[PDB]
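Written out below as structure tokens is the structure these notes cover.
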Amino acid sequence: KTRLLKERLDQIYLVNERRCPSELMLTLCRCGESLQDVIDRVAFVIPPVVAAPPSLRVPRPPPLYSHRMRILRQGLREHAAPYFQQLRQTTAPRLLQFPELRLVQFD
Amino acid sequence: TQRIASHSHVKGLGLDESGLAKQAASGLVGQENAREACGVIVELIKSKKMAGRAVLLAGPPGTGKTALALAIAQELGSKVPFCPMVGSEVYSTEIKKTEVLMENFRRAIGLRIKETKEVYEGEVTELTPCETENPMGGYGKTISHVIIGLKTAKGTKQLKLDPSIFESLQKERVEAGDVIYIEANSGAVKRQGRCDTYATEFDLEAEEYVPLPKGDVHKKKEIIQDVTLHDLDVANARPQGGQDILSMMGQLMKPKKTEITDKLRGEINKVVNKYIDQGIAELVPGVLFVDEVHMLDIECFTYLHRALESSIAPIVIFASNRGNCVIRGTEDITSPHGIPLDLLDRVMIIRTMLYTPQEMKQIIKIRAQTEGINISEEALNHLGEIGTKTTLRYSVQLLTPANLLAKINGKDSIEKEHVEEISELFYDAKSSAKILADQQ
Amino acid sequence: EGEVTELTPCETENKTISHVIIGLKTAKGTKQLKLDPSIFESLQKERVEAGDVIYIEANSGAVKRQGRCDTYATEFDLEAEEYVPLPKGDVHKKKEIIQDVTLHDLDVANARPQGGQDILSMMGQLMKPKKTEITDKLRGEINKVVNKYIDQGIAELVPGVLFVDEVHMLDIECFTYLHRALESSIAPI
Amino acid sequence: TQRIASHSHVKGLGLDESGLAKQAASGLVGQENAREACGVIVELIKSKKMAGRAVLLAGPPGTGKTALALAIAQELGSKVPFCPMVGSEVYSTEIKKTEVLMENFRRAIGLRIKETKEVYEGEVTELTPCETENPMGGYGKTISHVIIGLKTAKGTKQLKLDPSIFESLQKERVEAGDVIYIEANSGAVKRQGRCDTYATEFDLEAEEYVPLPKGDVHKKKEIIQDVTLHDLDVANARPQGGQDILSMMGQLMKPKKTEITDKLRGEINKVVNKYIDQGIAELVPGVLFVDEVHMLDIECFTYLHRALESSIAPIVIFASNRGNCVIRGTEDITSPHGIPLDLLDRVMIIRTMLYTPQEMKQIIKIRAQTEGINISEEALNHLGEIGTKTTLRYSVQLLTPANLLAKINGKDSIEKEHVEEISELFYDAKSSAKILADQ
Amino acid sequence: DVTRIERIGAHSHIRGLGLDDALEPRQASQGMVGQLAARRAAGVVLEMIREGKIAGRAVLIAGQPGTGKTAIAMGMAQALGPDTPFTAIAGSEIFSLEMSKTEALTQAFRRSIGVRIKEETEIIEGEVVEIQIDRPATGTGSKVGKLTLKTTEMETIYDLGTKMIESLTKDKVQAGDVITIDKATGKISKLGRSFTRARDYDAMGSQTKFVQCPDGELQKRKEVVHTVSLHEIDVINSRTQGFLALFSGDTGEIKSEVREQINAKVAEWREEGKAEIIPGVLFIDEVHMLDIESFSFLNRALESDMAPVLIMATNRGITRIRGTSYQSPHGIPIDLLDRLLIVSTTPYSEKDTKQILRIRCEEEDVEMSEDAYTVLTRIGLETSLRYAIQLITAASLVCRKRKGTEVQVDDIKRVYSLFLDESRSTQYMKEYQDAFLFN
Amino acid sequence: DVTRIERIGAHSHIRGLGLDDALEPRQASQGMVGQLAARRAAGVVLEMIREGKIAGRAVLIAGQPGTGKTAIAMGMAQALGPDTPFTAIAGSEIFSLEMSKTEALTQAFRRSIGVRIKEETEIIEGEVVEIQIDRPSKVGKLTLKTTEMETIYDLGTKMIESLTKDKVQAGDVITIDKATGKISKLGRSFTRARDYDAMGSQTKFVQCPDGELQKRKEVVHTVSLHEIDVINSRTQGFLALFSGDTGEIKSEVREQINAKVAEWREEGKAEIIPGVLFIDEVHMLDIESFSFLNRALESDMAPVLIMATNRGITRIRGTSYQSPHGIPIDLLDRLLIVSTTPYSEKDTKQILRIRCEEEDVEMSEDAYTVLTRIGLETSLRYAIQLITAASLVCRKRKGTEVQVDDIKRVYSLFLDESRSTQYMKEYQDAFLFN
């Protein structure tokens, strides 16, 4: 027979507990400016190496494990689709420096 | 009724207009010299000229030194911040000890932000474009104004807005019968809903048929909100924007406390000074009360040396009862009040005295009145004798059990027999300690 | 590297991008290439469009949009773009360099991997980075692949010096560990 | 066949039907009084009426405290929980000590759930894509009927699905020729695999084939499962599974132990009592064994007071070999067994005695039989002499190296010279202590 | 014979304090025996708790071990009953790795104060009959429609606001299924379905998915009351999904401003009449190992108007305060003791000991001879009460193994021989002190 | 009225060191009085800081409590100015839970070194005379003018996007970055039309720009090495500048940053501005901290270190040993010691005079004499603290000057350490834990 009750907190309690602040402090570089302007000016460090994750290789993966990983990765990709570009933009590493263009004149 | 606490009977320092102390007023009795000094301290706080000046309340236990600090809070009112803390609270698992002190230093500094705005609102009725054909050239049809008519409760008025509003206007998806919100400086439209005139036995909408507003179509709103500097630090330290993935990532990982840097403090001081200069903000420096200050470590005191010398700092009130005691964090260094002499040179010391039997009796009567208890004269005298023998606080604690005992016996007042019975059902620390020799 | 002449995906159900076709132009010629969908997403990364100049590194999949070609500089009097010349080398280039690294860099790069393209690695990188207690298994594997590089003539080992000033601040646990560390065959002077 | 551990020879307490201890039985010899007391405690545990009753096994080292505890565990059987524990395990980096103790307390209490599993399983013969019939008006674009036909090694049957379950089945790309798993009451669906008759359908594969099932298609039987906190408290602490973002990226966060609230434990107790009243669950109280209990802190003992006073607590067995020693965390206060007197008043104490030479010889003989070692009577007597001179455990340890030397020398049994050579090679604690005293 | 989670504990026989209406203790009632002065004082404290007007009151229970301090506290908890918080902890539970001691005490304080909050539910509920929604026709006309609900004595047809249709399609709305919505929010929810093809069946294999049919008009205004502690409100408000920490206990150090604003909100609700406060009890057993910092925090924590009644228990006389080198009575500083009222428990007499043993025998369902009661009473007087209580179950088990019906003196003597107390075990250890370790 | 966030603190009266051009100290100047030798030494150290050639020099200020060690430190801070870094901490602040003591000291060291980055930029700055956008891919046209010249620009698409998001309209004065097309609005030169209702903010006006519409200019940005470390420590690590989650930045990042800053220095991009680290009450540091400082001071990027302590022969924390100033002699050999002497009668009087001026308090000469004798008898800080209390007491009686009776009144009300200790010894049984 069907099972009933025994949800402890009830979401209506959480609705009842309702719980009902900003400034220009982000100007960390002086002379105004958005902080991304100064971040771009002094962000140059790259990893010496960088490497991909290790891969767990087996001759014959079980079905349940692969099914779980497929479900998990599909769900994560689909639900991060609204956030995806900004997400991978924030996370990606810096692997190339290139010379600065002013060095052409300076040299 | 509201619940009765230990210091609920205290309502102020009970001082004259001249600053002299009445023998009994505002729930306090005695400690006239200490209360006069606290009068000077509330004047110092109200002057708002000083930063970081510190006070120590020193004396034996039970001399009301905690009550005097709370009396200082009552005299200042709810405008001035008053931050209470215990010395044992600095020992956090998330942040260092000196950060806890600096958080509470900033919590004691207040700020009233008095931003103003002027707006227009009501039920839209027109959505009427004007027209002048051509923009002085090759042309289709040119509008040159947009007529927007609002009516809320008091009347109706037409506004000929800038044509540029039209993009924002269908961005908000407004139609006739809706009710909107437009700000004067920006001209930014916001849809609130649609009126209750299209409601009242219709229902079934998540937008809510928001009711037709009251008042004039054109309004000037003056919002005042009180906020501390610590609130500004906490708010500006975090990436609260929900449009970034790391913000909602913050939901799952724990949002622990963090050790806020001095750069953020400086920038917030800068923008607060700019607000003060431009007239949008008013500063309200307050009080930090550190009871049980002896629990602090030598590191905490040595940091307070610098913290009290700041020009930003609030007025600080310390309280201790220890004698010549070992400083925590040191191996064998004794000092008065469990506090180093170097910090003790930085404070003004307010002494509190032991009470006479008459003062104990008077305080007991005040507490009986506060707790809604009727006590006979002989019962009060016997309770004062008990307080003389053992302690004021112990004798004060016996009132409510004795009143309950009298109510159980059907009586409406405490007689001597009830306090006599309660004094044998319950024991004091000294009597119990003497009994500990008997029961080992 | 080259000016993006055209950029067209190719997708189909096994629904998903099988690959992207891209054309590139340089002063010495032009070429059509088909690339992995990871690089295609790393192209949508930089908001790359036709006429833009790019730099792709196929080893890591790193992409840099240098800017727009100088041919389109005169097309507007004022435009927010930053213009760069056309590349002068070949469209596809194979270059040899020598990289200075330590064994610790190799250990850290594989312990906290950073160069992946799977979603799970990207989620893991959102964590606050902290140093971890790297295992001996990883160090053994790094020694194995370093020995393979040395045997293949790809790499040269340059053992060096560690200088611990004021060792008296170390405790008995640290001193006792140095008994085993100094007895290793890999350890430095 | 298992490897030979220290207590592998212990099979039980060796008590007669009257509860009195035999001189030698079930791998144990001697300790008749302690074995009889342990039998009384075994009857206490089987009664399932009490809670929080505590026992302390006390005596010198090597007198069989751990052996008697594991003998209790053997006598109870595997269907009763027996959670072994060491006092040093409470000092975790993730949770406080009292949480570790309470977690092990809950781990020693077992719950036995009975349930029937019903399932339709067989070769998919058809999916019957019948039409929508009259539209519902509200949306129209939906599915109603969708019978599925099933085949097995000795049966054929058809059944009607809810259209949502058909949508889930179609989501797995199921078609005819697939062997399918269909739970008879829930929404679970799985392709077990393509049928084995399709050997020539494709020249390669990534998934292996499966044969047909046998028996009726509607497989059905009763099952039993045993649990503790394993999937009740810790399960409700961090919600495994889920389909929102936060659960999914909780699935790749680090697993960390957290200090479970008493309220969750109370609600767990409430629901478990409800299901016991409904009859589908049986409560099986068990045993917690805390060896080296002297390593616990004063805070741990003071918590154990309240923990043992609880009505939900299990039977607890302690063990200690310390004398009048300083309690850890107190820095001045000594007490018997390294345990406070306040906790020691809450426990029944069982004393283990030192062994005679005959008992040592008998134990050595049992250990030799357990390890698969033949030994001569003269060598056994000499080894018992060594055991009386140094220690039982050392003499027991000398058996296997002597057998290895005998095998190297081409002998199938231990003689006196082999054990003598092993004694000359491997030194005991007291001999090395004498050497260090000399130098 | 069904065994539930709650089994016979140490304090299971206690059902209350056993007082008359004048708070006068009876010699034996509700499981408690003796301790007349302490029980009368506990009754006074219980009435003060039930009144709830006075905040931050503190009480200490003191005496030798085995004198009924925890029994008196459990009697207070049982007499107080549910619907008033009684938070019981040991003093060692505050030493968490996740939060400071002051934070843990703050949580324990606020967990001991209950809040009942009432909400008026303006819902519409019923069983659907028919749905008709239009196809795409540009603008908001693409999703306009109608929706018919029916109950036992009424049905009506409702227009739709064009945004909830996707929720119905997501939930797979079915003809005859039961739903309910909240006015001015929608917030559509799904309760059950009828399956009208079957009638008058439940709990067997026919009509098993039926839940309920509507029984009244759809405008089901009803009042619902939510009971919740203050600490739960702090935890819910501390995070976006901080309620999970209410299960896992993974709360950080909650911000002070959150607690202050919650206090303000609760005061607002209380003056508005929307909420009411139920101040309860916090019981800390063995406070003698709280740190000096903990006591100093308690000194100010007891001065709040939103503080509960603090009960405390301690065995010791003049002992060292933890975190210091100072001796003090009860291991507590004298600056806190002056805020306390101390009730003292006395050692029991022969009659009280015998009566306690009789009550425990009744609780454990054990029949004894009067000679056995006399023997066990002298044993309890000479050794300890808890040891004598422990011997009851062992004697009953020995009797049942003997196929007896009532435990005689011989069973008590046998069990006394098997299981030792602290004194005899200590004597035997001192006799063999050369074997026991690290003295 | 208008109480700014900075109020009268302990050292607010100090605004310099009061030194001659030849570093010879004046008897009273810039709020400082007395301590001639220490002020002269601080001036020499300030010149060392200003020249910036020598790295990692360390100085200790030593003396009894109340002798103006911290005052000399703030005097150096005020005389040095805001352009050069001056990082001030207490010794207790390094004991963090987020990071090790060595990491905290490394961050404090690198906060005190400035990098004066310099680069060229091109802007377009002018009053908007006309703008047109033919939105249906979008095209448009813009017109800008100065007082000297005017020019019409045919706009690209992304410039039109930026203009629309910023809602640029005619009459505005804007600055357009030629490199990336960022727009910043400076104000308006022409009023908006008064025909339009509800968009009627008065605002304020700005003059038209002068000269060429397009200009090339140099810009200078100043960042600390710690900022560069935290930005490069991780992706989105800039948030840790404010939150402080900078836990144990890897050393390889710092080596890369030092090399890049050096090559920027040689390539003309940047200048190193070495500042000062001040650690007040340095006796709180552990032996490990001093050992780390021994090697941290030997780097070329090290700043000037200044320390203040009062201890005599005193235990070193983390050890059972004793040494001068609570500091090991490994570090004391690496530094120069500056000694502050106690003040005389006249110097105390001048300090009280300067403090009354800062607090806006008028007192009679008898009051000054009495307060000077009180300060000599008890302490300088106590006498300073009595000034405000005496002024308040005078104010509540509607007086105009602080008199001797007000001073004696507050002397009775508020107690010093000696009297409080004496009275505590009288109630020694009543006080706890002697």
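Residue numbering in chain D adheres to Swiss-Prot, whereby the residues present occupy positions 12-450 in order.
Keep in mind that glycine also has a Cβ here, set from the backbone N, Cα and C atoms.
Taken verbatim from Swiss-Prot:
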- D:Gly70, D:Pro71, D:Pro72, D:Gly73, D:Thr74, D:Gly75, D:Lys76, D:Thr77: ATP binding site (BINDING)
- D:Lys76 to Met: No effect on interaction with NOPCHAP1 (MUTAGEN)
- D:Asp302 to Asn: Abolishes ATPase activity; inhibition of MYC- and CTNNB1-mediated transformation (MUTAGEN)
- D:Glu303 to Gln: Reduces ATPase activity. Decreases interaction with NOPCHAP1. No effect on formation of RUVBL1-RUVBL2 heteromeric complex (MUTAGEN)
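Where Swiss-Prot records a feature, it is marked here on the structure.
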residue	record	DSSP (3 states)
D:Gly70	ATP binding site	coil
D:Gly75	ATP binding site	coil
D:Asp302	mutagenesis position	strand
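Other residues of the chain with a Cβ within 8 Å of the Cβ centroid of D:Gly70, D:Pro71, D:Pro72, D:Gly73, D:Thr74, D:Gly75, D:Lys76, D:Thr77, the ATP site, are D:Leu68, D:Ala78, D:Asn332, D:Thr363. Comparing the binding-site residues D:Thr74, D:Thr77 on other C-beta atoms within 10 angstroms of each C-beta gives the minimum for D:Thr77. Using a CB-CB cutoff of under 8 Å against chain E, none of the recorded positions from D:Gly73, D:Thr74, D:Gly75, D:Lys76, D:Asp302 qualifies. Across the structure, D:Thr77 (ATP binding site) and D:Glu303 (mutagenesis position) place their CA atoms 10 angstrom apart. Each residue contributes its Cα atom, and for D:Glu303 (mutagenesis position) and D:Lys76 (mutagenesis position) these two points are 11 Å apart. Cβ neighbours of D:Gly73 (ATP binding site) (same chain, under 8 Å, six or more residues apart in sequence): D:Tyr366, D:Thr402, D:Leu403, D:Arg404. Each residue contributes its Cα atom, and for D:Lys76 (mutagenesis position) and D:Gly70 (ATP binding site) these two points are 8 Å apart.
Note: D:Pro71 (ATP binding site) has non-local neighbours D:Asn332, D:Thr363, D:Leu365, i.e. same-chain residues 6+ apart with C-beta under 8 A of its own C-beta. Sequence-distant neighbours of D:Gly70 (ATP binding site) (same chain, 6+ apart, CB under 8 A from its CB) are D:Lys76, D:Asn332, D:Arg362, D:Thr363, D:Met364, D:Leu365.
Local packing around the binding-site residues D:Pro72, D:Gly75 was summarised as the count of other Cβ atoms within 10 Å of each Cβ; on this measure the leading residue is D:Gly75.
Residue pair D:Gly75 (ATP binding site) / D:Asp302 (mutagenesis position) shows a Cα separation of 12 Å.
For D:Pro72 (ATP binding site) paired with D:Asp302 (mutagenesis position), the C-alpha to C-alpha distance reads 12 Å. Using a 10 Å radius centred on the Cβ of D:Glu303 (mutagenesis position) and all shown protein chains, the other Cβ atoms total 18. Note on D:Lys76 (mutagenesis position): other Cβ atoms within 10 Å of its Cβ, all shown chains, come to 25. A simple way to gauge crowding: the CB of D:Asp302 (mutagenesis position) has 20 other CB atoms within 10 angstroms, across all the protein chains here. D:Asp302 (mutagenesis position) and D:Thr74 (ATP binding site) have their C-alpha atoms 14 Å apart, to the nearest angstrom.
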